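Asker: Okay, handing you the structure first.
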Protein chains: 4
Amino acid sequence: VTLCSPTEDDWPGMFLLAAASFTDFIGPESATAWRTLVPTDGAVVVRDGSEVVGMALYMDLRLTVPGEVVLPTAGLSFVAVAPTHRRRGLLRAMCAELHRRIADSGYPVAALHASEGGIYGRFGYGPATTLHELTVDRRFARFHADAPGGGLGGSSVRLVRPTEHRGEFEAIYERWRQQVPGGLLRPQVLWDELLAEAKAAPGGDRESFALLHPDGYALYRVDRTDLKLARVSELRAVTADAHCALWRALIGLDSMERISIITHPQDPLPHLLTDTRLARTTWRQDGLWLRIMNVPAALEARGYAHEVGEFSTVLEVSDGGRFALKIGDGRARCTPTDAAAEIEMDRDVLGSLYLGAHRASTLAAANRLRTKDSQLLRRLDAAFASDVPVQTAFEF
Amino acid sequence: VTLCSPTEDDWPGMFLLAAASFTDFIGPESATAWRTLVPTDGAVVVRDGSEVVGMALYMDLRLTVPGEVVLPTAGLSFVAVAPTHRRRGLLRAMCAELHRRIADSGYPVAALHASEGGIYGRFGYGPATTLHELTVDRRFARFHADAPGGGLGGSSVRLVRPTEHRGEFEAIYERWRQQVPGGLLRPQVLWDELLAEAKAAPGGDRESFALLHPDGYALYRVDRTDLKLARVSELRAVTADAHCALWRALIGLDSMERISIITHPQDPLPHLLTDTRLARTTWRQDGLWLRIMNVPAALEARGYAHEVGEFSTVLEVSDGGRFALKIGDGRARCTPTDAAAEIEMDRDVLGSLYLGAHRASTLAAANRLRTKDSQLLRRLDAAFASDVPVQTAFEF
Amino acid sequence: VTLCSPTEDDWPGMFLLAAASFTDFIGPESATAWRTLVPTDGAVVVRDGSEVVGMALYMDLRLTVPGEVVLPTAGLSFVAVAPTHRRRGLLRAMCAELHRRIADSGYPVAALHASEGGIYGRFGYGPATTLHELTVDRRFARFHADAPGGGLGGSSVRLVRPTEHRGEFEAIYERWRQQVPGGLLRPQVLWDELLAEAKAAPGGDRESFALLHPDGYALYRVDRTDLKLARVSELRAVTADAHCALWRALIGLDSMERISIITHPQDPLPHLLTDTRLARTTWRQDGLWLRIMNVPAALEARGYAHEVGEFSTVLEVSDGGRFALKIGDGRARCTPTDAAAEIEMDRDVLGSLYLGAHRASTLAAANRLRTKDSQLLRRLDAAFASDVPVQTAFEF
Amino acid sequence: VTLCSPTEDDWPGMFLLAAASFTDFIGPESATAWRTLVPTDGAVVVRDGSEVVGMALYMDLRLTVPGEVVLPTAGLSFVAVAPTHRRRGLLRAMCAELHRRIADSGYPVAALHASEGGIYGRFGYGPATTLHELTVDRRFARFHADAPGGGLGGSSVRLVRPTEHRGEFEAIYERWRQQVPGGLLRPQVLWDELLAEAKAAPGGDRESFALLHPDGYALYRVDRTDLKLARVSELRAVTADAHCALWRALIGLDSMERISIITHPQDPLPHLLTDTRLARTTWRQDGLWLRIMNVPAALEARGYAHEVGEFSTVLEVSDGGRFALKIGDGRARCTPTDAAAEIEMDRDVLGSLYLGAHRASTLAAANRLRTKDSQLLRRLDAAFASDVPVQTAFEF
Ligand SMILES: Clc1cccc(COc2ccccc2CNCc2cccnc2)c1
Ligand SMILES: Clc1cccc(COc2ccccc2CNCc2cccnc2)c1
Ligand SMILES: Clc1cccc(COc2ccccc2CNCc2cccnc2)c1
Ligand SMILES: Clc1cccc(COc2ccccc2CNCc2cccnc2)c1
């Protein structure tokens, strides 16, 4: 059992383990595009000796955090352990090697999407975004008198074929991802993959349509089996007007009984309707997970709420140092100290606070972060809150 | 079609309309207890002429709002319109009469639980608490190393018969309701009803058990049909330790596959587990709805977040006045003005902000409140936030 | 194995066989009321020797046929064969004895409700009414501009407790049953049973309500498990206005998603709505079955359509005689003949034609009645049609 | 927003709107065949300005009505409104333009299949045929002793590959469509489409088989997911013997538990079995909708029942003229008059009467047609009845 960077000769063993580990992995063409995002030395394999029994890698991503700050981010992906090689510490060894490489390379954060909720907390990843599925019974849906774009005259929204408006989608998404915490840069090769998945599949997904506004798009397809359900795969709106105009068009899908979307907890959709209850939360789950690799670099990089007055404290991360933390005028300074800790928490907890998806008060009540000062808790809650609701860009 | 306060002679017609309108209304004994909470002149009936074709009433309640302030609250309840008398403006007429009586009597707020989401917004009620159902697959549930009360030795929690510990439940609930926004005083007659519903029913609900801690209780019963589901009807914990100790005991129900509870969005339960995902959000809905009857009395009564610096603005409520609003040191002053409005919203929107369940930013993005100042929005969001998460006491 | 009229001593053995044969038979009190309708000599039992292994009986009923003619009718009921005594010709022997007694007593017709569709055709019973279940999604239901009773002002319909308006229900039903083919006289003891079943049952059916109009009533109850379904057990309307007024009230049950009723194929309900499709046929089945005991007495008793000109033919019933049949001015004369048959059919087929539920043309296409004259077929179709749609009164 | 006949350049915008509006529309090849049936000027588009936001067209069809009379019929089809352009009166404008063109061209009737039941009544279309799904549990099915073709010896029915017997299917269907009200001429291009859909589809429908008799065929395929269900897509029988012989063969599909077919309410199938109840009505819905474009041309074209004696009345269609209507010897004369109306109804109601699927008495009880004469009602019922049951040919 060696742990090595793979050679070109290891990739067929990796594609077999991938096919056996992930139902979405059709074959080598499935990894082509993603693989242009893996740097040299971004991948490890475990061999028996020899055949591939374990693999993991990271992609070079750009993640938007509160204050519209974009961080270089190591996106852990393609992590699999052969069903023959369970319980042999292979995931631990692969994550320790990649974390060493990611830290040495200068990434301040790593990120992933978790197949299960119980695996990555012990490696320092905290869930940092929340997926919220809304299902609208569009047959009862009426827009509130206050809702934007109720005026008579031309619609600002067009129904279009996705592949014919790639430039517009790219430009709208680039604006969206730079203004929203959770935003990811989407490289050309991932736009190629997204547009390929928009075509009908022989006995698979139905054809995707787009609704296009100058300041937003929705990409939607009818469910393969439930022919009265439209699933909105993606909806990116840069203005409130674009968001409302797109939902007026989706609620105009008169063939459908139900429109479903995976969105975030602060989606204003329900408030656009005379009956907020028509926007049923049908599913909730963790989205993006974060591991803070460098505590001071990460805490100083993000912007903080201007509404909390200057304060200083001492934060200890369980295996990640102790720091004098001063937050004022929306900026943090975070410097080494041996002064007594006023706040303690594990690395994963800081990841869960970092984008504003989880309140410090909520984690304190679970004893995941410890402090004897209730005032300090309220100040942390207020300071780490994000003005712009955190959203989830796209899985990887 | 007259609208009158009912006489003793009207109540049998009211019990018939009740039985036909609400599946939970077994008969007159169903209204006995609740009815001690209806003041003189708290009830209206509509007669055809004569028989009862419409009814509505309010109960005298005490509602806890942020800052642990308790307001006299008119709880609208028993609102029904005969299926023969639909679309005749009877609900509008009954709500206008009760609102006149409630305002003249000096209540600063009214409240209700809505049978449907599309009815009460137009009468000025906004949804103000959020019910969140969590279903735990307790067979996988393990407590995080950080979770309180993991030590060996005696359990602080006892399994008890509800009717034998009424005094302890009352005392714990009284402490809970005074510290949590959404808390309601629960009078003796509602404790009598709650303890009666704890007994097994011939071909109905199974027997209720209690888990009792010095600082919390849970009341739970196995589902009538799904014998592997335990439903926690109520869980009131005054400390984090009590909340964790009670959940350790509920996860010790080894007969069960699943524990379900109707809780609030900030329930720390998920964070107590090594897998946060085991705490599935299976259902979300509006809980308590508020109508602000007197804008200045309500805005001055509640406490505001100390973390936002002093600010002044001009708020117009659509049919509810215009006010100079100054918020600093956790207190608001709210005085008449004809100065230009900086913020506008309908009455229902203010009700939805009032307990901190909905952010001003979220309602602004839906255009339910209008302002041209993004700084003012962030300040409102921060000021109206509740330190203690808003919860739902009990339906009425 | 003797076949005898039962003595008082046989009835406990009969109640045991009943309880084991019919899930609805709670105990002796279940047969008390019905049993006042069984004449002396209306019952047979088969004993092993001794214990009751077979039973059958008939009740004295009054059945309305086209032309508003009321016939004395033998209602076969309480027919059971012990599961130990299957395939021993016991049903055949019991039906031959009762048919002899019914014929000798002077009944022109027998009738029953069939537990299964494959049993009674061979004993000469044809299905003669059609049960049609309509389920309305009342949330979309809007009344057509043409629909009666759309005017503003008092409703002619009242919501009432069934037991307090027994006199009105009785009078409306008596008018209904005399004007509709399929109508049955409902004696006092069956009104006692109907009103008893209207009360809530400990872990059984929910309480029944009534909607009362001067010229119609509906009796409805919410489903025991599906709390958004109202089931209309009975709806008797003497005028079109009463039928429309009652459906406006049922569609005013705003708590409900769906209203279901067992009605007949010509129920005008769908045509009252702007969307006829909201009235989904969810179930169809045979209702009342008829055996014509005396062919000439039955054919001369009913009225025929005035719109077909006088015609004469020769009808042979397979074991029931050959007859010169002359139909004109809405009356038939039906006299013995040995002239060549122009129409042939079995006894059950005549029962299926007799109330107008089945067309002669439809039965001819299945070869259940044979004729070489297509003109004679059209004339029979037209003559046996019922002006007033055939309905089903109540099961027995 | 212009409304224009489309140019060749408009058809790609029309195919996109089609793909987004109808799940069955795979792509341009889906409209090729149908489109040979659209005359010059048979199509309208609505453009924003430009892109296609609305479309509708009619095909040249031949519809059989009672008396075996074949009418030129405008079949409205391909009607779609972009989800972005809802509630802008686009369907009303398109239907008014096509109705003007259809009337000017000399069609006496228009027809369509409705996506929803609440849309087309207001444009004068009444539902005129009734789809009736029968599901047979073929494991219990036994043919009645009376049923044709029970004799020993060769079967008159063969199991065949559809594509190898196109000539026989065409000839049988041509005979069927000329003798049955609801029959449509099926042009060569629709036989090409039907035979293409008979082949297995990669992850779609299973292969179709045929059962072939000299005087009838059935085309059936096993359900894609329920492998014990055979769905009969089409069954066309010119004689009762052919209908019975085909059902004996379908009930010989010993692999299957259930045979389902979409048929008409007078299908004799149930009467062929010893248990009529084995033929469960599992679904009922409107089929073909009719708009009478020229009242006198339509009323004079169809044949009427010979069994009703000569009568005269005055019929007013709400926006369609008033007429002296005389019906005798199976023929109507229908001439302009200003004499007082004895019968009134909207245009859609006449469409619903026209093929005999709905009785005048049933529509009168819903107040959809008004008369003060009950004798006149019975005469209309009898006169508009169809000797041959109305059936549905094929959707368009
Ligand atoms: Cl060489 C390489 C590098 C990074 C990612 C991959 C592709 O991983 C796939 C591809 C298809 C299905 C499943 C997976 C693995 N699950 C995560 C994931 C990734 C991408 C899209 N959706 C989900 C290949
Ligand atoms: Cl005289 C009076 C005054 C106020 C409330 C009542 C009782 O109302 C009932 C009782 C039982 C079932 C349903 C309802 C009405 N739905 C609201 C509600 C109320 C109480 C408990 N759960 C739900 C009677
Ligand atoms: Cl002594 C006698 C005479 C005639 C009928 C009876 C009662 O028969 C019952 C009673 C309850 C349940 C089931 C049955 C039998 N199924 C037919 C039926 C009858 C009445 C009401 N619903 C259904 C008893
Ligand atoms: Cl250019 C033109 C003219 C007339 C009809 C069409 C095709 O319309 C299609 C084709 C496939 C699926 C759905 C539709 C529209 N729904 C009605 C329909 C029509 C034909 C077959 N089944 C249903 C194209």
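Numbers in chain C track Swiss-Prot; the residues on display, in order, are 3-51, 56-402.
Note that Cβ sites are derived from N, Cα and C of the backbone, with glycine treated the same way.
Feature table excerpt (Swiss-Prot):
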BINDING   C:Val85, C:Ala86, C:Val87, C:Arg93, C:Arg94, C:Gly95, C:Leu96, C:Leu97, C:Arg98, C:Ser121, C:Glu122  acetyl-CoA binding site
MUTAGEN   C:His119 to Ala  Decreases catalytic activity on AG substrates, leads to a change in the number of acetylated sites
MUTAGEN   C:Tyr126 to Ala  Abolishes catalytic activity on AG substrates. Abolishes catalytic activity on HupB
ACT_SITE  C:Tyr126  active site, proton donor
MUTAGEN   C:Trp197 to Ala  Abolishes catalytic activity on AG substrates
MUTAGEN   C:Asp292 to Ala  Nearly abolishes catalytic activity on AG substrates
MUTAGEN   C:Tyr310 to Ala  Nearly abolishes catalytic activity on AG substrates
ACT_SITE  C:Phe402  active site, proton acceptor
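Mind running through what each feature is packed against?
Answerer: Counted within 10 Å of its Cβ, the other Cβ atoms near C:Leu96 (acetyl-CoA binding site) come to 20, all protein chains included.
Residue density at C:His119 (mutagenesis position): 18 other Cβ atoms are found within 10 A of its Cβ, drawing on all protein chains shown. Secondary structure from DSSP puts C:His119 (mutagenesis position) in a beta strand.
The number of other Cβ atoms within 10 Å of the Cβ belonging to C:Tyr126 (mutagenesis position), over all protein chains shown, comes to 26.
For C:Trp197 (mutagenesis position), the count of additional Cβ atoms within 10 Å of its Cβ stands at 16 [all protein chains shown].
In this structure, C:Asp292 (mutagenesis position) is part of a beta strand by DSSP.
C:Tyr310 (mutagenesis position) carries neither a helix nor a strand DSSP state and counts as coil. A 10 Å cutoff on Cβ-Cβ distances gives C:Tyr310 (mutagenesis position) a total of 23 other Cβ atoms nearby, all chains included.
Remark: C:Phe402 (active site, proton acceptor) has C:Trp36, C:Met65, C:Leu67, C:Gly81, C:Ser83, C:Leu118, C:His119, C:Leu190 as non-local neighbours, by Cβ distance under 8 Å and separation of at least 6 in sequence. Under DSSP, C:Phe402 (active site, proton acceptor) is assigned to coil, being neither helix nor strand in the three-state scheme.
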Asker: Sorted by position, what residues of the same chain at least six away from C:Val87 (acetyl-CoA binding site) have a C-beta under 8 A from it?
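Answerer: In sequence order, C:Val48, C:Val59, C:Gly60, C:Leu96, C:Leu97 meet the Cβ cut-off.
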Asker: With Cβ-Cβ distance below 8 Å and at least 6 positions apart along the chain, what are the contacts of C:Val85 (acetyl-CoA binding site)? List them in sequence order.
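Answerer: The list for C:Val85 (acetyl-CoA binding site) reads C:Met61, C:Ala62, C:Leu63, C:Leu97, C:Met100, C:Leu118, given in order along the sequence.
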Asker: Under 6 Å from ligand 3 by Cβ, which recorded positions from C:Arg94, C:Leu96, C:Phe402?
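Answerer: Correct list: C:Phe402.
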Asker: Counting only residues 6+ away in sequence within the same chain, which have a CB under 8 Å from the CB of C:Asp292 (mutagenesis position)?
Answerer: C:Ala120, C:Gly123, C:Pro133, C:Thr135, C:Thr136, C:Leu137
Asker: Can you tell which of the mutagenesis positions C:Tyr126, C:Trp197, C:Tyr310 lies nearest to C:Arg98 (acetyl-CoA binding site) in space, using Cα positions?
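Answerer: Answer for the nearest of the mutagenesis positions: C:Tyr126.
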Asker: DSSP secondary structure for C:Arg94 (acetyl-CoA binding site), reduced to helix/strand/coil, please.
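Answerer: Looking at the DSSP assignment, C:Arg94 (acetyl-CoA binding site) belongs to neither helix nor strand, so coil.
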Asker: Compute the C-alpha separation of C:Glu122 (acetyl-CoA binding site) from C:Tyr310 (mutagenesis position), stating it in Å without decimals.
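Answerer: So the alpha carbons of C:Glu122 (acetyl-CoA binding site) and C:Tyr310 (mutagenesis position) sit roughly 31 Å from each other.
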Asker: Of the mutagenesis positions listed here (C:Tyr126, C:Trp197, C:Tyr310), which is spatially closest to C:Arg94 (acetyl-CoA binding site) when Cα positions are compared?
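Answerer: Going through C:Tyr126, C:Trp197, C:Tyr310 one by one, the Cα closest to that of C:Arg94 (acetyl-CoA binding site) is C:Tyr126.
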Asker: Which whole-number value in Å describes the distance between the Cα atoms of C:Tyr126 (mutagenesis position) and C:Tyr310 (mutagenesis position)?
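Answerer: With the alpha carbons as reference points, the distance is 27 Å.
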Asker: Short of 8 angstroms on C-beta distance to chain D, which of the listed recorded positions (C:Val87, C:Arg94, C:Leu96, C:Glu122, C:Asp292) are there?
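Answerer: Contact set vs D: C:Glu122, C:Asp292.
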Asker: For a quick check of understanding: among the binding-site residues C:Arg94, C:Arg98, which residue's Cβ has the most other Cβ atoms within 10 Å?
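Answerer: That would be C:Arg94, with the most Cβ atoms nearby.
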Asker: Suppose we draw a 10 Å sphere around the Cβ of C:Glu122 (acetyl-CoA binding site). How many other Cβ atoms does it contain, all chains included?
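Answerer: Result for C:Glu122 (acetyl-CoA binding site): 9 other Cβ atoms within 10 Å.
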